[PDB]
Amino acid sequence: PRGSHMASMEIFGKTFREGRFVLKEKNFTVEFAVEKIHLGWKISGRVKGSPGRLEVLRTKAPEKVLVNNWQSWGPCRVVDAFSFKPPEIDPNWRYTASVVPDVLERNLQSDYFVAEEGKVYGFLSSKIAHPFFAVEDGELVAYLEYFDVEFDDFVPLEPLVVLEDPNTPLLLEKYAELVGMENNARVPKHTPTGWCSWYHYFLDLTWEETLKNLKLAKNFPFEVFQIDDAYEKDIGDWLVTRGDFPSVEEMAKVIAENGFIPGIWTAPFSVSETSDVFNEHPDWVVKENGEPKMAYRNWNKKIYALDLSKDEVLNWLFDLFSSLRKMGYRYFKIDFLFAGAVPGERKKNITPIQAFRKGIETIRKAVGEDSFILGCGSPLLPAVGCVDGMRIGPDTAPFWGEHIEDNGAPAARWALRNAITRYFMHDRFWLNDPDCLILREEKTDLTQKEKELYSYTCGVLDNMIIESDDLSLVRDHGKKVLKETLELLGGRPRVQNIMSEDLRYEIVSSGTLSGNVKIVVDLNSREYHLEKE
Ligand SMILES: OC[C@@]12C[C@@H]1[C@H](O)[C@H](O)[C@@H](O)[C@H]2O
Ligand SMILES: [Mg+2]
């Protein structure tokens, strides 16, 4: 039998049932199939014309839903769908909140997937359209947004799955396995360890301080030595240094001379209003009414988005990342990637998602198969198959964040929450990056118990482990936490109670380097209890 709830769903406006169907509307045509798969149903097919904001599924909204923001920093969390209040959106960061901000300013929005107890609805890809859900007058509606682009000939729909089982974590894991297959996900066999400058030195990093850490890093179990934001003269001018830094090429040569894999931060789809590249090439950016469209404001400057539909832009990206590879960099943290997918006017009439994918594909080609790509500030689904690792929460911080709301400002407590709630993408989409461990004992307000809680959770989850500290300031305790963390890697994790609303989670991982383990963590009390077999 079906189920009363399944007879009550609509697929492309028709009553739900298994079959093969054609919708011919005024401005578009859809051909689609509704087919049985393990644990549920798959809706797939093809579309042509001007589909616009295309309705795919409609069903009664659940009371409590696990919602997901489209990008690295945005929350994945359980919300009450009936008492939802639209947020005030910061005009300087509009597009990190939503790629369709008209939705978010009036209704609850979830990107790519949404879950309730016993049921996952999820799209398998975002190659052309942006897939998202909205709660509109008590109804859950799935959409594919094509951003007013027209298609003369058929292109594939992003597939939708509807999965049901009482084990919600199992469904999220299955969903993510299907996403990995649809997109030829990269799941490296080896996970890098390393050092990152950001969460000690921030923009005030000097090359003198960098060299001091490079010598000390020889006593710590680090493979990668990554320079973050600070070295560059302006956003977009990635090969021009400032302050006491040598050349970008010389930085690589010192780092490699000292026995590390050189790593470097860029924001490659972003160019500031002051940069040489923007002032040389005003034509290279996404536009609004013919003029440069602000993508976001950061570093106290307007930042514009590179128009990734333009071959001149893609050639510049190729040559940049080719040059970096020639210098010896083999670890690339590529940040603020949402900029490349902002809605706006481009040279070619392609979607922002199509443009985005051309840009990241160009970066991968340039750095080669032997380079590690870490995505950050990024749309998640469009990057599967391209990146090796991906930041999946908001920034951590050398403090827990007692007065920081769940709003995107840095805080260890909210960074950790996302590592938990997105755990199922790990070893399926890519390697999850939970953000850096901060293990120093001076110049921090983190307690030893908070450092433990953060680090051991990241280990049980088998996530990337990168440390970000002035290494002078890390002593016995910080060293022991890093050692014991690395002992918890290598397993298959599950968060058992993924729909929890009180920030206490039970987490198991099978087959770690320490055997079967279990950690119960409480992000309100700041406590954990870890058992290892
Ligand atoms: O600017 C470097 C910086 C702060 C911005 C971003 O929030 C990223 O997620 C951080 O790890 C840093 O690389
Ligand atoms: Mg693994």
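First residue shown is number 1, and so on along the chain.
So how was this one determined? The header says X-ray crystallography, 1.6 Å.
Here the Cβ of each residue, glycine as well, is placed from N, Cα and C on the backbone.
According to Swiss-Prot:
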- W73, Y199, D228, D229, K333, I334, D335, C376, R391: substrate binding site (BINDING)
- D228 to A (Swiss-Prot position 220): Less than 1% of the wild-type enzyme activity with p-nitrophenyl-alpha-D-galactopyranoside as substrate at 80 degrees Celsius (MUTAGEN)
- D228 to G (Swiss-Prot position 220): Reduced activity compared to the wild-type enzyme (MUTAGEN)
- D335 to A (Swiss-Prot position 327): Less than 1% of the wild-type enzyme activity with p-nitrophenyl-alpha-D-galactopyranoside as substrate at 80 degrees Celsius (MUTAGEN)
- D335 to G (Swiss-Prot position 327): Between 200 and 800-fold lower catalytic rate and between 300 and 1700-fold lower catalytic efficiency than the wild-type enzyme with aryl-alpha-galactosides as substrates (MUTAGEN)
- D335: active site, nucleophile (ACT_SITE)
- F336 to A (Swiss-Prot position 328): Increased transglycosylating activity at high concentrations of p-nitrophenyl-alpha-D-galactopyranoside substrate, which could be useful in industry and medicine for the synthesis of different p-nitrophenyl-digalactosides. Able to produce 16 times more of a regio-isomer with the (alpha1,2)-bond than wild-type enzyme (MUTAGEN)
- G393 to L (Swiss-Prot position 385): Increased transglycosylating activity at high concentrations of p-nitrophenyl-alpha-D-galactopyranoside substrate, which could be useful in industry and medicine for the synthesis of different p-nitrophenyl-digalactosides (MUTAGEN)
- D395 to A (Swiss-Prot position 387): Less than 1% of the wild-type enzyme activity with p-nitrophenyl-alpha-D-galactopyranoside as substrate at 80 degrees Celsius (MUTAGEN)
- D395 to G (Swiss-Prot position 387): 1500-fold lower catalytic rate and 1000-fold lower catalytic efficiency than the wild-type enzyme with p-nitrophenyl-alpha-D-galactopyranoside as substrate (MUTAGEN)
- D395: active site, proton donor/acceptor (ACT_SITE)
- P410 to D (Swiss-Prot position 402): Increased transglycosylating activity at high concentrations of p-nitrophenyl-alpha-D-galactopyranoside substrate, which could be useful in industry and medicine for the synthesis of different p-nitrophenyl-digalactosides (MUTAGEN)
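Residue pair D228 (mutagenesis position) / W73 (substrate binding site) shows a Cα separation of 17 Å.
Across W73, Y199, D228, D229, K333, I334, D335, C376, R391, which the record gives as binding substrate, the greatest C-alpha separation is 17 Å. Within 10 Å of its Cβ, the residue among the binding-site residues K333, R391 with the fewest other Cβ atoms is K333. Contact annotation for mutagenesis positions (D335, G393, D395, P410) versus ligand 1: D335, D395, each with CB under 6 Å from a ligand atom.
If you take the CA of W73 (substrate binding site) and look 10 A around it, the mutagenesis positions you hit from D335, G393, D395 are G393, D395. A gap of 15 Å separates the Cα atoms of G393 (mutagenesis position) and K333 (substrate binding site).
Cα spacing between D335 (mutagenesis position) and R391 (substrate binding site): 9 Å, rounded to the nearest whole number. Ranking the recorded positions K333, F336, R391, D395 by the distance of their Cα atoms from the Cα of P410 (mutagenesis position) places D395 first. Cα separation, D395 (mutagenesis position) to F336 (mutagenesis position), rounded: 13 Å.
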